[PDB]
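Enquirer: This structure is in structure tokens; I'll ask about it shortly.
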Amino acid sequence: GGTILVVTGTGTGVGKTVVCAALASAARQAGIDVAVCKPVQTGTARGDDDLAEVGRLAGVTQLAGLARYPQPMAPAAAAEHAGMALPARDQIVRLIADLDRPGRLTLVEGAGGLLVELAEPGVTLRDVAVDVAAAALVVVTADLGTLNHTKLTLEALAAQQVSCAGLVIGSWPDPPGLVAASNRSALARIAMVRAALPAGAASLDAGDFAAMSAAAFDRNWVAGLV
Amino acid sequence: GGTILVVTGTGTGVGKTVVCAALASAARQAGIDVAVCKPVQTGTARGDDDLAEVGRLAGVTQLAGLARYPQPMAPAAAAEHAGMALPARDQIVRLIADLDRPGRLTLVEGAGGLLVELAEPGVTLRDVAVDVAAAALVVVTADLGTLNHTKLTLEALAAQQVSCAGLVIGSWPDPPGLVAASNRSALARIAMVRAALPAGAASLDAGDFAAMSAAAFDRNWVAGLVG
Ligand SMILES: Nc1ccn([C@@H]2O[C@H](COP(=O)(O)OP(=O)(O)O)[C@@H](O)[C@H]2O)c(=O)n1
Ligand SMILES: Nc1ccn([C@@H]2O[C@H](COP(=O)(O)OP(=O)(O)O)[C@@H](O)[C@H]2O)c(=O)n1
Ligand SMILES: [Mg+2]
């Protein structure tokens with residue numbers, strides 16, 4: 001076995017996907033082999049595709065997925081809209097265990113938040129993390145309300161003994177503002193803030209994104225993940 | 001005593017204050033005596049005042065506050081900015097217990113979400129509900145992400161044996177889109193949906209607000225909140 005992290009967020013559009021790519025890119029430049037798994041992808045009608053973002057931004061090639069639904073809804077609703085079911089629990093857990101190998105960092109990106117339905121029936125990214133014995137990296141905002149949502153996600157993780165590998169602020173504004181600066185300090189009091197990615201990093205070309213990513217995390221911590 | 005209800009939300013700006021006003025209004029129209037309590041109010045230098053707004057909307061006059069901070073931040077950050085302290089846990093409980101009375105519905109409006117720190121050290125509204133043996137009414141959105149946020153809040157309540165008095169969709173769009181209608185159907189499988197308040201209800205005058213409020217809640221449920 002290697003290291004499996006689920007990358008979850010406190011909500012939708014907090015930057016989980018940019019974080020997966022950024023940590024992927026930071027680990028790759030540390031000589032770590034990276035694989036990213038997005039079991040369920042929604043919003044394909046408008047072109048959503050988080051694995052292709054990670055491939056473009058970070059250059060991961062081991063990019064694995066099981067289902068893609070057209071509508072920009074939560075997985076369960078997008079599936080009912082399409083008239084089809086979510087994939088089964090065993091599919092996603094086994095896909096991830098099969099990605100896992102010594103010396104490799106495997107990131108599992110969910111859909112929205114920790115407790116959204118990912119597989120039939122009612123199984124979540126938390127259930128999946130329990131099954132593969134993964135730790136969780138939690139992507140937060142620096143905006144108003146983040147302390148509550150972070151604490152809630154962290155309590156839900158710990159309730160099922162899913163270790164917290166730290167926080168990442170998905171989007172750090174420029175200029176910060178009084179709320180973001182206050183929240184960042186307050187976030188660090190409840191868990192390790194591993195990085196804060198600058199707002200707009202997802203528009204960067206691959207070379208600029210690698211530079212940002214290498215600077216954004218601590219070199220020792222990334223190397224220490226595997 | 002009577003019935004104490006904390007009114008919390010899955011976030012800030014989900015409609016806690018309008019819900020408080022609407023439930024207060026429906027209970028008042030059922031002949032129930034109502035008090036609305038706001039132990040920690042932030043953003044007062046921007047004009048933020050939920051007690052005053054509950055009074056504007058539903059006519060409530062039994063309105064109790066405790067801490068007020070000028071800056072629109074989390075209570076802990078607003079207090080630091082002002083060089084003031086958060087209230088103690090027992091000061092909040094005293095504020096609520098002074099209001100509690102047989103035959104009375106006392107509503108305690110949180111600040112932001114359920115785990116916002118209201119007192120030191122890290123004392124939250126969940127702790128307060130334990131102290132005054134109140135159930136929690138959870139105000140949610142109908143938008144993307146509400147299911148995760150509602151389930152996270154409900155787990156947090158169960159972890160401390162704080163009963164969930166049900167859900168209220170704070171703002172309900174007319175017409176509802178696909179995502180909103182899906183979320184609503186799914187929220188009703190998670191817990192009782194007590195009401196879904198029409199969007200923009202804060203622009204209804206006293207009469208239209210009161211009518212909206214009587215229709216929004218099941219009369220049996222409201223009447224059953226306090227005997
Ligand atoms: N540091 C960041 C984080 C996100 N973003 C963008 O803001 C949107 C939300 O990010 P995301 O797609 O990773 O959100 P999740 O739903 O994956 O959590 C996306 O369109 C990002 O491209 C950015 O430009 N700079
Ligand atoms: N059904 C509703 C819900 C909220 N609103 C308004 O939407 C804003 C947020 O509602 P709120 O202040 O009660 O939200 P909280 O921060 O108290 O949870 C406020 O401006 C309300 O006046 C409305 O007009 N009709
Ligand atoms: Mg309010």
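The count begins at 1 with the first shown residue.
Cβ atoms here come from the backbone N, Cα and C positions, even for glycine.
Okay, so Swiss-Prot annotates it like this:
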type	residues	note
ACT_SITE	B:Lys38	active site
BINDING	B:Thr12, B:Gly13, B:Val14, B:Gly15, B:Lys16, B:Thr17, B:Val18, B:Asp50, B:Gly170, B:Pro198, B:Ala199, B:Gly200, B:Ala201, B:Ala202	CTP binding site
BINDING	B:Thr17, B:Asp50, B:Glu109	Mg(2+) binding site
BINDING	B:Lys38, B:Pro39, B:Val40, B:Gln41, B:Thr42, B:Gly145, B:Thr146, B:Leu147, B:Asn148	substrate binding site
MUTAGEN	B:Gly170 to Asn (Swiss-Prot position 169)	Decreases affinity for NaHCO(3) 3-fold, for CTP 1.8-fold and for GTP 3.8-fold
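Relative to the rest of the structure, where do these features sit?
Expert: The number of other CB atoms found within 10 A of the CB of B:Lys38 (active site), across every protein chain shown, is 26.
When secondary structure is read from DSSP and collapsed to three states, B:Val14 (CTP binding site) falls in the coil class. Sequence-distant neighbours of B:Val14 (CTP binding site) (same chain, 6+ apart, CB under 8 A from its CB) are B:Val139, B:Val140, B:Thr141, B:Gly170, B:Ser171.
On its own chain, B:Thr17 (Mg(2+) binding site) has B:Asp50, B:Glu53, B:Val54, B:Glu109 as residues at least 6 apart in sequence with a Cβ closer than 8 Å to its own Cβ.
Neighbour list (B:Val40 (substrate binding site), Cβ cut-off 8 Å, at least 6 residues apart, same chain): B:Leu66, B:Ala67, B:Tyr69, B:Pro75, B:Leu86, B:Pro87, B:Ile92, B:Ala111, B:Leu118.
Other Cβ atoms within 10 Å of the Cβ of B:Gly170 (mutagenesis position) number 27 in total over all chains.
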Enquirer: Of these recorded positions, B:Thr12, B:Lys16, B:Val40, B:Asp50, B:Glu109, B:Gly170, which are close to chain A by the rule of a Cβ under 8 Å away?
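Expert: Contact set vs A: B:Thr12.
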Enquirer: Can you check which residue among the binding-site residues B:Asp50, B:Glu109 has the largest number of Cβ atoms within 10 Å of its own?
Expert: B:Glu109
Enquirer: Between B:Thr12, B:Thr42, B:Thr146, B:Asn148, which of the binding-site residues has the fewest other CB atoms within 10 angstroms in the structure shown?
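Expert: Per-residue Cβ counts within 10 Å for the binding-site residues B:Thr12, B:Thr42, B:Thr146, B:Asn148 bottom out at B:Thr12.
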Enquirer: Using a 10 Å radius around each Cβ and counting other Cβ atoms from all shown chains, which of the binding-site residues B:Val18, B:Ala199, B:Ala201 yields the largest count?
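Expert: The residue with the most neighbouring Cβ atoms within 10 Å is B:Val18.
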Enquirer: So what sits near B:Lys16 (CTP binding site) in its own chain, CB-to-CB under 8 Å and at least six residues off in sequence?
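Expert: The list for B:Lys16 (CTP binding site) reads B:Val7, B:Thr8, B:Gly9, B:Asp50, B:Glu109, B:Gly110, B:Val139, B:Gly170, given in order along the sequence.
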Enquirer: Applying the rule Cβ within 8 Å of the centroid of the Cβ atoms of B:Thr17, B:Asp50, B:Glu109, what extra residues of the same chain belong around the Mg(2+) site?
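Expert: Other same-chain residues near the Mg(2+) site: B:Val7, B:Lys16, B:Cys20, B:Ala21, B:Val36, B:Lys38, B:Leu51, B:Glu53, B:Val54.
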